[PDB]
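Read through the structure below, which is laid out as structure tokens, and then see the notes.
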Amino acid sequence: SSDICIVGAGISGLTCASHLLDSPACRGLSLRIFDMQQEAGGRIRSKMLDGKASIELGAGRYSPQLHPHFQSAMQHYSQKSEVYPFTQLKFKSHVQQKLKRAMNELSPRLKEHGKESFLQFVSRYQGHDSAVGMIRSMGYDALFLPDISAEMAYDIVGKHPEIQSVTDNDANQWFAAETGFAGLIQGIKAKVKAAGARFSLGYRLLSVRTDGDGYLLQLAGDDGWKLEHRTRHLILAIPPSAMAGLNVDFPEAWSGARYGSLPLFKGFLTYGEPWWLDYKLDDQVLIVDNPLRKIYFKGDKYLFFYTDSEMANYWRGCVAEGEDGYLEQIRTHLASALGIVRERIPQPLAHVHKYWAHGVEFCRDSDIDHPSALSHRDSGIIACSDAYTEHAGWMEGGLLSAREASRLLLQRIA
Amino acid sequence: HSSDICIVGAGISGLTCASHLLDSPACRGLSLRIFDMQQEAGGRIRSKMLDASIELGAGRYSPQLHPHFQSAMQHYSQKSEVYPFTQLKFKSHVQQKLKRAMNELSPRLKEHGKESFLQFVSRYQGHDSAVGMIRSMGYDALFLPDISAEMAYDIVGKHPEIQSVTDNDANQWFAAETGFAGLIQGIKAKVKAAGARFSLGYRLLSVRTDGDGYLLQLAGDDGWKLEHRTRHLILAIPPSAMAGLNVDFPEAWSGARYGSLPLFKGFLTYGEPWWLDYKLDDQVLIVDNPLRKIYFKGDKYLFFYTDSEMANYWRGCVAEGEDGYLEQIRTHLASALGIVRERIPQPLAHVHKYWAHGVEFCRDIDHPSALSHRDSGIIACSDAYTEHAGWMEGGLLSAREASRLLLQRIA
Ligand SMILES: Cc1cc2nc3c(=O)[nH]c(=O)nc-3n(C[C@H](O)[C@H](O)[C@H](O)COP(=O)(O)OP(=O)(O)OC[C@H]3O[C@@H](n4cnc5c(N)ncnc54)[C@H](O)[C@@H]3O)c2cc1C
Ligand SMILES: Cc1cc2nc3c(=O)[nH]c(=O)nc-3n(C[C@H](O)[C@H](O)[C@H](O)COP(=O)(O)OP(=O)(O)OC[C@H]3O[C@@H](n4cnc5c(N)ncnc54)[C@H](O)[C@@H]3O)c2cc1C
Ligand SMILES: N[C@@H](Cc1c[nH]c2ccccc12)C(=O)O
Ligand SMILES: N[C@@H](Cc1c[nH]c2ccccc12)C(=O)O
């Protein structure tokens, strides 16, 4: 039993708990937090790669200019930042050299045709083949999706560090966590534990039913243990996709809005030799047409690649087919990317990867205002997610959603 | 995604099927795929370093009961240590009487041995005495209605802490020096070297025949959906898992009835082996309180081991939270020893594992050691199908027969 229950211990749920426990109105209300994983953090997942480097399987970078709440959170929890270097393309293709002009040329036509898919928009003016070549040169395959509009594309381009120069956003600075954003999650978790929150990690919420004034939750432990939990006030700090399992009629009983999703994949590789130093690639990113798409060389420590949408599914299928083939593909694509023979790319030492079936979730384009958090029209359950915000796909959005979700719960309590 | 042979389940059963099959000339060069829903092989064998290596799952074997298992340890160069928990040094008055009382009941297994163990003992001793006597053996499965009297004597005679009650105290016991995970690693390494490919982290959801072959639907632990085509399939999973698939288990396979019960272990370490003061090093106490069987391993750690309704008890306790869980343990340790709680220190670290289907078994028949689906030819492999249900030996026996059956399909 609890007075307040939050399901989801990513940055959104944890920040809800933090706001609530900071409020005098929550004094003497017990708070229980559930998550289906054994550790908090959600799509923030730091890992030490073979004892050599702390890497981010999920969220990896932030900008003080774009993400002031997150900057403040990092400072509040005494977390060390370091410069994030991948904010320009040192080695542009001929296509990439023309991107800023190509995008600028098209931008006045957003007024007339900006709601259509970015692919169709670019094709309207350049034709299919040219559009394909131009779009692909930015490294984010979401830009090819029918449900990513030209408007949304210019927003994506302007907010991602590697290609922010394309829309003249070079001034935004970027940082990463020296020892991983999991440290921020741990900091928040320690604060809310100290204030009396109780954590029940490794339980998946299966269903919710009202029952008198409150709610009865059915959960399952990752070891099979079934648990029923009664609460008076409920925040579901989970993404839109997660809202479906449950029997809460999402989204029709909430916004009636539509939500998009796309998958993400990151693969990190260590090597015996920091072989890329010789090609002056340390702390640089290459954006390529081949399936690696965006290739990052971190100092002299490791490299990684990052894909989305169709290409994230491509990679996860390759992983399913076997480790040997997956590594061989990476080696082949590294060689093509650099213009050197395959045998001149070494075999790797230790490597790790992560596929996120719903890595990014977001509000589809609408003329109808969408609040930062939602409420179930009959039961008053609150929904909290980065996806509900203008910062969907960024930690800042979760912090924004959590402020509003806490606000709504506090109004329910009052 | 395809194979000649597919094994689902990388516990000791499935891994041993792969080993047998890859050893056979008939499987030279065949493509063999092994799936498991977990990210590491071993199943109910799970070793861990307790901040000493400990066994969260299977923990002991006997050369006398378990010749196939002993032979595997010997074959894979796995070293053993003496398992000291084979007698009760601090017997209660009821425990002192167990051997005589079980002796007296034994002839009556001919007449009423298919009744539950509780009903069988109650028939002759009355409910209260029966309860007191059955409880003193420390295995709460002995109270279950699915456990016959004949099954209960088999259980009592095969468990090291109580084997003396049925005059089996000649049977010797060992643990793995480096953990049974080393044996699993050994087997995995041998089958990988022989060309087996592993897909760990995938849950088999369903199967259909696909003319000549089988089409499996699997899901990755990260949500990725995978279909796999194979020509020969072994489901090396327990009956509970089989019943979750769409393969009409148990009706199309044996029509026998299977049971299951949960297990729980909890391990604790401390700043001193405080139990050395009570001469408890390398002893086991069997008590009426919820800990039930309490083990003190040399001067290194202690652990407790419960089953059936008491495993559920502890798992609920964990769900309520770590503080209450650990204070419950401290309280029950004091009561078992007959000392004040203050004399028991707080632990430095602890770990626990609940297994919702820790033991699966055939209730009761010429039950073969591995099963075939009557129409589809899919083969089922589990310790539960054998006369050593709930022991690694049983998995090795089932694997022998599963491999034999599959090699028969192949020819
Ligand atoms: C590869 C990748 C890269 C990223 N890059 C960046 C970046 O560089 N910068 C940036 O700012 N952001 C980045 N993001 C986004 C950032 O990760 C998200 O905006 C943010 O972490 C979302 O937080 P959240 O708490 O709303 O949701 P989540 O982090 O998804 O947390 C939701 C939680 O709910 C739990 N849950 C769901 N359903 C249930 C259920 N039924 N029962 C119990 N628990 C449940 C989940 O286990 C999860 O822990 C990235 C994300 C990914 C995947
Ligand atoms: C607490 C405990 C103590 C024990 N003590 C001992 C002992 O001291 N001595 C002894 O000999 N034995 C002991 N055992 C028993 C022993 O562990 C089992 O007899 C043996 O490990 C069973 O092996 P198996 O391969 O048949 O089954 P399992 O080890 O259960 O292996 C089955 C595998 O199938 C996988 N799986 C199941 N369903 C699916 C699916 N749908 N898709 C994909 N994968 C699937 C599971 O992940 C699992 O890895 C103990 C067991 C427990 C739980
Ligand atoms: N902002 C995250 C995720 C993200 C938001 N929108 C996206 C569109 C495509 C791919 C990823 C994203 C990143 O830096 O990666
Ligand atoms: N043989 C295993 C498990 C086991 C088999 N049958 C049982 C009945 C009850 C409890 C445990 C068991 C052990 O040593 O623990």
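Numbers in chain A come straight from Swiss-Prot, and the residues shown are 4-417, in order.
Per deposition record, X-ray crystallography, 1.8 Å.
For all residues, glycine too, the Cβ spot is worked out from N, Cα and C.
The annotation Mg(2+) binding site is assigned in Swiss-Prot to A:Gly13, A:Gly16, A:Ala240 on the grounds of experimental evidence. The feature FAD binding site is assigned by Swiss-Prot to A:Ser15, A:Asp38, A:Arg46, A:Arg64, A:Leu208, A:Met398. Per Swiss-Prot, mutagenesis A:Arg64 to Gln or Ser is noted as: No activity. Taken from Swiss-Prot, the feature substrate binding site applies to A:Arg64, A:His163, A:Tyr309. Under its mutagenesis annotations, Swiss-Prot gives A:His163 to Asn the following note: Retains 8% of wild-type activity. Among the mutagenesis results in Swiss-Prot, A:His163 to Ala has the note: Almost no effect on activity. The residue drawn here is the original one. Here the residue is the original one, while Swiss-Prot reports the published mutagenesis A:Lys269 to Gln or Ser with the comment Retains less than 2% of wild-type activity. Here the residue is the original one, while Swiss-Prot reports the published mutagenesis A:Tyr309 to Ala with the comment Retains 5% of wild-type activity. In Swiss-Prot, the entry for mutagenesis A:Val363 to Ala states: Retains 50% of wild-type activity. The structure shown retains the original residue. Swiss-Prot lists A:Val363 to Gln among its mutagenesis entries, and the accompanying note reads: Retains 17% of wild-type activity. For the published mutagenesis A:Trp397 to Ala, Swiss-Prot gives the following note: No activity. A mutagenesis experiment is reported in Swiss-Prot for this position, A:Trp397 to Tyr, and the note states: Retains 60% of wild-type activity.
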Whole-number Å distance separating the Cα atoms of A:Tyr309 (mutagenesis position) and A:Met398 (FAD binding site) is 18
A:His163 (mutagenesis position) sits from A:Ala240 (Mg(2+) binding site) (Cα to Cα, rounded, in Å) at a distance of 25
For A:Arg64 (mutagenesis position), the number of neighbouring Cβ atoms whose distance to its own Cβ is within 10 Å equals 21
Of the recorded positions listed (A:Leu208, A:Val363, A:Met398), the greatest number of other CB atoms within 10 A surrounds the CB of A:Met398
Of A:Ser15, A:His163, A:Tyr309, the recorded positions whose C-beta sits under 6 angstroms from any atom of ligand 1 are A:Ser15
Taking every pair from A:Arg64, A:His163, A:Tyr309, which the record gives as binding substrate, the longest CA to CA distance in angstrom is 13
Filtered by Cβ distance under 6 Å to ligand 3, the recorded positions A:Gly16, A:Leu208, A:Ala240, A:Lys269, A:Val363, A:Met398 reduce to A:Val363
A:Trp397 (mutagenesis position) sits from A:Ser15 (FAD binding site) (Cα to Cα, rounded, in Å) at a distance of 11
Smallest Cα-Cα separation from A:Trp397 (mutagenesis position) among the binding-site residues A:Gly13, A:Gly16, A:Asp38, A:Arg46, A:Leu208 is shown by A:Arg46
Listed in sequence order, the residues of the same chain lying six or more positions from A:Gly13 (Mg(2+) binding site) whose CB sits under 8 Å from its CB are A:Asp38, A:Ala43, A:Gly44, A:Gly45, A:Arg46, A:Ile47, A:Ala240, A:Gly401
Here the recorded positions are A:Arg64, A:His163, A:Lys269, A:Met398, and the Cα closest to that of A:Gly16 (Mg(2+) binding site) is found at A:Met398
